[PDB]
Amino acid sequence: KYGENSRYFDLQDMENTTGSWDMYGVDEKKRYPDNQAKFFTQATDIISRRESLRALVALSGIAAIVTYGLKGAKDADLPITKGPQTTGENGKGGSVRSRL
Amino acid sequence: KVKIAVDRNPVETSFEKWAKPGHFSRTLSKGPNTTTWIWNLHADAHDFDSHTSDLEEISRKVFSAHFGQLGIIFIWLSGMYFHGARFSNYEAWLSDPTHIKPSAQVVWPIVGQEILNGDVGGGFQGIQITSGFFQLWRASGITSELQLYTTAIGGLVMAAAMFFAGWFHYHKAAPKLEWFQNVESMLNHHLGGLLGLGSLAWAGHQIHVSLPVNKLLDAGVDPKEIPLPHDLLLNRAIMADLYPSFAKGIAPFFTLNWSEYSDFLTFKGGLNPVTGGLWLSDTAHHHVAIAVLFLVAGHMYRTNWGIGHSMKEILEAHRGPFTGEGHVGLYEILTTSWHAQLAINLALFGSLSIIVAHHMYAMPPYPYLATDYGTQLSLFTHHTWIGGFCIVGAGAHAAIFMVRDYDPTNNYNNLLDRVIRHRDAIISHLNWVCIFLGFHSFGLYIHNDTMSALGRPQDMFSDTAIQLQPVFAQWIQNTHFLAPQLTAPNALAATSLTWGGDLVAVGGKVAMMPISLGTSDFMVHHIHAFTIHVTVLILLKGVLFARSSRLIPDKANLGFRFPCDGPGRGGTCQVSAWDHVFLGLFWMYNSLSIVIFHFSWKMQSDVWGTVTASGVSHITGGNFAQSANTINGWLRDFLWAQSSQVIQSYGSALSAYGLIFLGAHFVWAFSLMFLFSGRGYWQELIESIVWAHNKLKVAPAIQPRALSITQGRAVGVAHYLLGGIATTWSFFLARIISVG
Amino acid sequence: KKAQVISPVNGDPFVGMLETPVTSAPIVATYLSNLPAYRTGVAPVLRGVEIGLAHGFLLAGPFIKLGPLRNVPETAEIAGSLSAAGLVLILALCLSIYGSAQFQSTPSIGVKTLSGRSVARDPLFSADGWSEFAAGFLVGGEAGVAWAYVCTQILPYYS
Amino acid sequence: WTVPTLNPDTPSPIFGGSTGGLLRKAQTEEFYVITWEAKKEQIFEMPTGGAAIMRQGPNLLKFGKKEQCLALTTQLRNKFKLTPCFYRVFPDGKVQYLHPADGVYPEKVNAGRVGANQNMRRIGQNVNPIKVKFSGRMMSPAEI
Amino acid sequence: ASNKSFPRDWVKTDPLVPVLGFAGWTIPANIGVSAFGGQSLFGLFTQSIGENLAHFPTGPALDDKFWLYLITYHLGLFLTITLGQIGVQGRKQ
Amino acid sequence: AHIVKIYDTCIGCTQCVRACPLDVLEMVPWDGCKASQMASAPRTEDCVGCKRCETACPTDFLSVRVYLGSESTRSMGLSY
Amino acid sequence: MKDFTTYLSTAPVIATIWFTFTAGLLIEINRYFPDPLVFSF
Ligand code: CLA
Ligand code: CLA
Ligand code: CLA
Ligand code: CLA
Ligand code: CLA
Ligand code: CLA
Ligand code: CLA
């Protein structure tokens, strides 16, 4: 027997003598009030598979980034059609020879 | 029963073994056949555990070797005092400390090195010293070169005494073991005798020579008219003229009326405003209190009479619930092994050196020290580096104790055992905190760099943008600046000017001004913490995984120094504790380089400079708070801006630095061949050249072999540290000797 | 002296863990039992939405306060919330591909509790359970970040 | 000498519990189990760290990899002069015997061994790697 | 060895360890010296605690002569309790 | 698994066996040398390739070789 | 005295003595004949 006077390594009882314990894992039901099971399992019915939510993230990622291109014009700090409102360094190019 | 136990004539005195190289060990003795044997002759010379296996003989060896070390130190000090006496301008410096720069070395007029003799002022020519012996000598009261010469002769005599002492105690009267194993008597005698009576004697010397002579020198009379110190010992009435307490003699001391000694044992705080150093009355009072403290502490242990403590009882009484048996068994460890002692003593010794450096820039003790910028920088840097090396040595010898002298039979359930038994938790968490500090402390600089290059300086961490204020250090700064009014009612000032307050200017330059702490200080401090933790990780990992690990279950039987365990199980290069010491050396270099860069730039930007009676104009204009958050800031404003003097020193009296600069680079880059490559390639190349000698019948009858792996690594790190540190030395000295 | 606190795990000094008042103190043990990641009797979807609601609501903050749109008023909240929703999206993708890589083969053999009895295996550790958990995470995280915006807009002395 | 099996009710040496014990190579793949009979109680050194006390009589341990059992075997054999034996245990109840697996530790030659992986030529009588080229996989010329 | 299961009482709660801790440290912590002008190290920052409790949401100044009182007060309060708990001499002294 | 091969210049001095930290070498009877022994490698699936057998061999260019090959979970020495 | 002479016959001592000799010789030549660049003579 394993749990005895220093009699370790019980051969037929491998799940003690090995180090396979659930440290903090309780198991009981009724953690939640009942109808969230209804409201959330009837809500995640669509994307409950491997390909489904993986398609959803593709759809949303595309439909977010591609529209970020042409309606992320909320100043983006500089580039998006706010541009150089001064002729910045056109003729300033070189130090000894100007070169434009 | 502690007593003297000495043996008579153990080892006779003859030159016989000097003609037999490698006589000490059984392996080395048979003579060379390869060139590995030369490096083995030099590698195992001081490995006193690898000649014999007896404690007594090792102890006698280390005792006499200590005497040798002391002797060489005395020869060095004697040289310094002699060179001060004969080849310097010390008296011309005493006549006018400002505008006359300290010089104590003169070169010979040969191929052109005579341009190194600089115009140091005072009708003298030579090389400016930054070692700062002149301020030390003025602090002791030395006014003439004759006294320096006498001190030189005395030093040489003491050196001969030390070498004779070493010879005597190894060959004629060599102590037994149980002389050494009386650690309690050694503690009593060191604490009382050495530290305490040294403090008391030096207090005597200050009170009777250094206080009055410096009082006259700072009063303005030239040094020749000042009375000689034996006139100060013999004639009481002169001391009564200077400090009237001496007219009452030693009556106040023996009747506990100490309040009448308030003329030469003071407690005033800041600095000497006419000098720039500490008040010497404080210094004398300090050594008196130190001596009383240590002389009290030295009567703690039991030697021959019933009173006092035993070390074993003290150790065995301390054991708690979380640590099993506690300290039971550390006394047997710390009286039977020398490497454990070397580990502890090197640790505390090096840390002590670094504290010396910090206090020595913060509160300048010597007269006219704070306005000689080069001396300040050199002293802080030097003690910093020595501290670093000593701490790495502590790591190495703790590892050696783990490998060789550790016996688990005498050490069963114990603090050492439990540390070994959860090394995995220890090293894992130390690894975590290293990575955390890494990301934050260095990513702040990368982020500031990126933001400052992308056109938006408003999204970087700085004093005007997003701010990171060291609120803790500022609060402590104000606490100590306010201390003389609530929590130190009897001091007249703070212990230093870096805590805040006014400015002390000596001869136009700034002695010390309050230091402010901003965002750049926050970031560099966390850089320091990061590198320190990484070095701790490497060294402590070496100590804990020195005997065995999950990778190698028998790493103890391979010894302390070994290269690998083959390419198997993936590859096991560098698993000895020795290689942990090796990588620790690299990281020590890194951390201390950052520390001394921080000190140099912070001082040149916020403390030093001239008082031009128009405010303060610092040397670099005060750009530390705005530039020390970008790596570009360091690379431009520090390395690129401050190298203009070391690169343009050719033709002046400063070109030695601008010429040793490049050599330091060369050695640094030369180390890389030893670090990167491996010995098989060199073995084959050396074999081909051996063929080219076999053709012409110049085959060496000793065999050329390439260096062993460990030696190649060691030589690599030697050249690496030499080149890097020499570069920093040249740069610092050229810069601050040029503009300071 | 006949008093000790620190013990090896369930006797057995030869498993590489040892018990400490950090790991096996009673209040810590009951606390980490009551967290949603250790309950084993509930369906993984619901755990997914609980964990997601928590993590989205906390992830919204730093983008709001420290993002590049943090000084322009009334729109500093929008950009932060949107970016946080993006991060939650990427976390959902990571959960999905982890499910595709980890549980792709046979499971382990056996499991017992600490005060030994043969407890069954957690259904979160199969392909279906993990995929359902990922879907729950997406729903919960997006709901949480949306709630972060809502909570910003109507809250007494938010600043 | 026949191949012996172990008796899994032997006590274990006294030890406090290290970090460095069994990880999950034991839960899924394998773990090794060592056995010896002592004569007097004594303190030995674990090949993970720390010190343990062996019991007067039979003992029993368990380890992760094989070099740990060989390290403890060499230490118990050259220092204390005992006769240990360590097994391999699979995580479903399968026990394999090894070391010595011949009765006699593999230095004293025991008649009745079959030599394997044993080429019968001088080391410099190998073929060039051009003549073993284009085979099923990477081959060293001294593997043929 | 060390043990076989973690004891779920390791802090052996003796109920008069804490009451003697802060009660036997604060009754001599409010004496009155020459050093402060007739004030205590428990009443002089009672003034402070109430003083910057008055203007509530403003976190008090980062140099305000009472952080010293907080830190030096707890530096002794924690010490006297942690040496009180080793007043479990039930088996040791 | 690695490849360990014993060659015929072996003199059977048992150094390789005492150096192996994994017990993959053993001495078999042989009739080719003075000691009437020869090493053999019956268990090269336990070898990790540390090459202590090569270091312990006295005869020049060695009578035992360890050719490195495809690693496994036992030939990497992984304990986790 | 024989063993002292043999100690003086070791490699680094003779290296020190001989390199002192060579160095001093070159140094004296560079003192008495300052700044040589070409031979022409
Ligand atoms: C330990 C510190 C130290 C250092 C770094 C120096 C350094 C220097 N001293 Mg100096 N000195 C010292 C201590 C020191 N001294 C002491 C303690 C004294 C008092 C005795 C002096 C007295 C002194 C004088 C009087 C002079 C110097 C001079 C010099 C400079 C030129 C030296 C020279 O040309 O050597 C010359 C080279 C040699 C003598 C070569 C000797 C090498 C032999 C052959 C090696 C043989 C090996 C052997 C086994 C080991 C030696 C054993 C020993 C007993 C001989 C140089 C900067 C000169 C100077 O400053 O001029 C401006 C000078 O005139 N020194
Ligand atoms: C008051 C007595 C006294 C004093 C002053 C010292 C002082 C010292 N001991 Mg020491 N020691 C003492 C008693 C004392 N010990 C006793 C009682 C024991 C036996 C238990 C030892 C055993 C011991 C060992 C085993 C070692 C020392 C070492 C040292 C030196 C440490 C190096 C250092 O920093 O010195 C700073 C340098 C100085 C202070 C220079 C001053 C030196 C002069 C000679 C003063 C020495 C006073 C001398 C001991 C009195 C006897 C002189 C003799 C002629 C009878 C230091 C000189 C270590 C050492 O360096 O060995 C050489 C060392 O290894 N001691
Ligand atoms: C440890 C260092 C030290 C030393 C060496 C001295 C030494 C001295 N102090 Mg002094 N002092 C010290 C620390 C020290 N002090 C400290 C720390 C303080 C602050 C509290 C003072 C405060 C102080 C005051 C206020 C005064 C002195 C004075 C003196 C001098 C006279 C002492 C006296 O009146 O008779 C004390 C008597 C003795 C010490 C006995 C000496 C016995 C001799 C040496 C024995 C020789 C016998 C031998 C067989 C002779 C050989 C014969 C043959 C071979 C020829 C004396 C030179 C007085 C003085 O002269 O002022 C200038 C004085 O007024 N000191
Ligand atoms: C109080 C200081 C102290 C003492 C007494 C010792 C003593 C010892 N150490 Mg140790 N150590 C120390 C500090 C110290 N160390 C520090 C600070 C470090 C960190 C760098 C180390 C790192 C260290 C390692 C890594 C090892 C030792 C070892 C040893 C032992 C053998 C030493 C030997 O044979 O050297 C022989 C002498 C030399 C090799 C001299 C060469 C040193 C360098 C190359 C010269 C320095 C260059 C110089 C500064 C500039 C060059 C000038 C010019 C030529 C250009 C011996 C017990 C070894 C051991 O195994 O212990 C048993 C070992 O492996 N130590
Ligand atoms: C500049 C070169 C350099 C760098 C960056 C590092 C970095 C590191 N070394 Mg190291 N090392 C170096 C040179 C360097 N070393 C050299 C030359 C030696 C020889 C002596 C060593 C020897 C050495 C040892 C012996 C050890 C380390 C350790 C470490 C780690 C410390 C933890 C840390 O700060 O990570 C944080 C990472 C950084 C600070 C790097 C910058 C990260 C940036 C700022 C942010 C990253 C985000 C990134 C941009 C996102 C990617 C986007 C992209 C995919 C598109 C770290 C990985 C120690 C370790 O691992 O333990 C903790 C350790 O034990 N090193
Ligand atoms: C500073 C960097 C540096 C330097 C100087 C060298 C120099 C050399 N390398 Mg290279 N190497 C380097 C970096 C460097 N390497 C790096 C980073 C790597 C990558 C790992 C390599 C990889 C490498 C390989 C793989 C090979 C070389 C080879 C060579 C040699 C080429 C022959 C030659 O130029 O002779 C000139 C030699 C010198 C300039 C050496 C300096 C000698 C000094 C000037 C004399 C000493 C002065 C004085 C007496 C010292 C007093 C100090 C006292 C304390 C002793 C030469 C020794 C090859 C070789 O050996 O071919 C024959 C070769 O096979 N190296
Ligand atoms: C070429 C590659 C690339 C591109 C195009 C970008 C683009 C961007 N980066 Mg970026 N980055 C990159 C590589 C890249 N990065 C890499 C390699 C690194 C690591 C070194 C970073 C690290 C980095 C940081 C640290 C930050 C950015 C930020 C940004 C944004 C700045 C624009 C702005 O002013 O904020 C305006 C921002 C917005 C208007 C928010 C838009 C949020 C996304 C795009 C919309 C999501 C839509 C929604 C979630 C979909 C709904 C799903 C549904 C299920 C509900 C912009 C989207 C900033 C950012 O966005 O964080 C706040 C920022 O702080 N980057």
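Following Swiss-Prot, chain F residues are numbered 2-81, in order.
If you're wondering, the header gives electron microscopy, 3.4 Å.
A Cβ is built for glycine as well, from the same backbone N, Cα and C atoms used for every other residue.
According to Swiss-Prot, the protein carries these features:
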- F:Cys11, F:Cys14, F:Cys17, F:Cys58: [4Fe-4S] cluster 1 binding site (BINDING)
- F:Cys21, F:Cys48, F:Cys51, F:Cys54: [4Fe-4S] cluster 2 binding site (BINDING)
- F:2-31: domain '4Fe-4S ferredoxin-type 1' (DOMAIN)
- F:39-68: domain '4Fe-4S ferredoxin-type 2' (DOMAIN)
- F:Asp9 to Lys or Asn: No effect (MUTAGEN)
- F:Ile12 to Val: 60-fold increase in affinity of PSI for ferredoxin; when associated with 15-KR-16. Unable to grow photoautotrophically (MUTAGEN)
- F:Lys35 to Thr: Drastically decreases affinity of PSI for ferredoxin. Decreases cross-linking of ferredoxin to PSI-D and PSI-E (MUTAGEN)
- F:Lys35 to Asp or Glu: Drastically decreases affinity of PSI for ferredoxin, limits photoautotrophic growth at medium and greater light. Decreases cross-linking of ferredoxin to PSI-D and PSI-E (MUTAGEN)
- F:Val49 to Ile: Leads to partial destabilization of PSI; when associated with 52-TQ-53, alters the FA center. Unable to grow photoautotrophically (MUTAGEN)
With a 10 Å radius around each C-beta, find which of these recorded positions (F:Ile12, F:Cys21, F:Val49, F:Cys54) has the fewest other C-beta atoms nearby. F:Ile12
Do any residues, 6 or more residues outside the domain '4Fe-4S ferredoxin-type 1' (F:2-31), come within under 8 Å Cβ-to-Cβ of it, and if so which ones? 37-51, 53-54, 56-60, 63-71, 73, 76
Can you name the far-off residues of the same chain, 6+ from the ends of the domain '4Fe-4S ferredoxin-type 2' (F:39-68), with a Cβ under 8 Å from a Cβ of it? 2-31, 33, 75-78
What is the three-state DSSP composition of the domain '4Fe-4S ferredoxin-type 2' (F:39-68), stated as helix, strand and coil residue counts? 5 helix, 7 strand, 18 coil
Are there residues of the same chain, six or more positions away from F:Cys14 ([4Fe-4S] cluster 1 binding site), whose CB falls under 8 angstroms from its CB, and which are they? F:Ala36, F:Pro59
How big is the gap, in Å, between the Cα of F:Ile12 (mutagenesis position) and that of F:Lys35 (mutagenesis position), rounded to a whole number? 7
Cα nearest F:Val49 (mutagenesis position) among binding-site residues (F:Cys11, F:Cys17, F:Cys21, F:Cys58) -> F:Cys21
DSSP-derived structure type at F:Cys17 ([4Fe-4S] cluster 1 binding site), helix or strand or else coil: helix
For F:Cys11 ([4Fe-4S] cluster 1 binding site) and F:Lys35 (mutagenesis position), determine the Cα separation and express it in whole Å. 10
Check: min Cα-Cα distance from F:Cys17 ([4Fe-4S] cluster 1 binding site) over recorded positions F:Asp9, F:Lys35, F:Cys48, F:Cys54 goes to F:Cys54
Compute the C-alpha separation of F:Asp9 (mutagenesis position) from F:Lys35 (mutagenesis position), stating it in Å without decimals. 13
Give the sequence-ordered list of residues that share a chain with F:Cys51 ([4Fe-4S] cluster 2 binding site), lie 6 or more positions from it, and have CB atoms under 8 Å from its CB. F:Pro22
Which residues, in sequence order, are found in the same chain with Cβ within 8 Å of the centroid defined by the Cβ atoms of F:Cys11, F:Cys14, F:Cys17, F:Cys58 at the [4Fe-4S] cluster 1 site, excluding those residues themselves? F:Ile12, F:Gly13, F:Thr15, F:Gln16, F:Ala40, F:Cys54, F:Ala57, F:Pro59, F:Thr60, F:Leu63, F:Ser64, F:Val65
Sub-8 Å Cβ contact with chain D: please pick out which of the recorded positions F:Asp9, F:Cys54, F:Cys58 have it. F:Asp9
If one measures from the C-alpha of F:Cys54 ([4Fe-4S] cluster 2 binding site) to the C-alpha of F:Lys35 (mutagenesis position), what distance in angstrom results, rounded to a whole number? 21
If you measure Cβ to Cβ, which of the recorded positions F:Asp9, F:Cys11, F:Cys21, F:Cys54, F:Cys58 are under 8 Å from chain B? none
Please report the distance from the Cα of F:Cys48 ([4Fe-4S] cluster 2 binding site) to the Cα of F:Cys58 ([4Fe-4S] cluster 1 binding site), rounded to the nearest angstrom. 17
Cβ distance under 8 Å to F:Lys35 (mutagenesis position), same chain, sequence separation 6 or more: which residues? F:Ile12
